[PDB]
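Structure first, commentary second.
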Amino acid sequence: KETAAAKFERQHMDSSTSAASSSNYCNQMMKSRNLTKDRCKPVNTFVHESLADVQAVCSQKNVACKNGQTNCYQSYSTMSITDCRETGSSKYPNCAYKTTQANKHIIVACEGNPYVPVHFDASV
Ligand SMILES: Nc1nc2c(ncn2[C@@H]2O[C@H](COP(=O)(O)O)[C@@H](O)[C@H]2O)c(=O)[nH]1
């Protein structure tokens, strides 16, 4: 089945655009990446950098994840991201999102060999 590394790329990577270019960004990208198939996912961040630069995070600053695990890493640089989160109008299967574009450090958790990101923890 899909691996956790492919799942993080599908859920979180958008190196095709530099930033969200309209208020409809998250509605179109949450539907097209299949993240509203079973239920509206309520929050989801996309990162607008190359895949190499996000895989490099797993060699930068180790930090504790929100839930206490110690395989999270925080980016040294800020990155261009879009935060999508559900709005009061959202109702399955017509999931609805507000798009917020921002430049933040990312914190991801890494696993495997090669050791790559498999979960988006937070933006700070
Ligand atoms: N699992 C996951 N959490 C995220 C993502 N983007 C942001 N978050 C987290 O979701 C939080 C906001 O969710 P909440 O505060 O409503 O449960 C932020 O504090 C951050 O920790 C994402 O793509 N996946």
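Residue numbering in chain A adheres to Swiss-Prot, whereby the residues present occupy positions 27-150 in order.
Structure determined by X-ray crystallography, 1.5 Å.
Each Cβ is built from the backbone N, Cα and C atoms, and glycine gets one as well.
Annotation note: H38 (mutagenesis position) sits in a helical segment as assigned by DSSP. As annotated by Swiss-Prot, active site, proton acceptor applies to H38.
The Cβ neighbour count for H145 (mutagenesis position), using a 10 Å radius and every protein chain shown, is 19. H145 (mutagenesis position) falls within a strand when secondary structure is assigned with DSSP. Marked as active site, proton donor by Swiss-Prot: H145.
For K33, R36, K67, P68, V69, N70, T71, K92, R111, the entry in Swiss-Prot reads substrate binding site. Note: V69 (substrate binding site) has non-local neighbours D109, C110, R111, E112, i.e. same-chain residues 6+ apart with C-beta under 8 A of its own C-beta. Under DSSP, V69 (substrate binding site) is assigned to a strand (E or B) in the three-state scheme.
Mutagenesis annotation in Swiss-Prot: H38 to A, described as Loss of activity; the structure shown retains the original residue. Listed in sequence order, the residues of the same chain lying 6 or more apart from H38 (mutagenesis position) and placing their CB within less than 8 Å of its CB are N70, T71, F72, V73, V80, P143, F146.
Swiss-Prot documents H145 to A as a published mutagenesis change and attaches the note Loss of activity.
Mapped onto three states, the DSSP output places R111 (substrate binding site) in strand. Across the structure, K33 (substrate binding site) and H145 (mutagenesis position) place their CA atoms 9 angstrom apart.
Listed binding-site residues: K33, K67, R111. Those with a CB atom under 6 Å from ligand 1: none. According to its DSSP assignment, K33 (substrate binding site) is helical.
Ranking the binding-site residues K33, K67, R111 by other CB atoms within 10 A of the CB puts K33 at the bottom.
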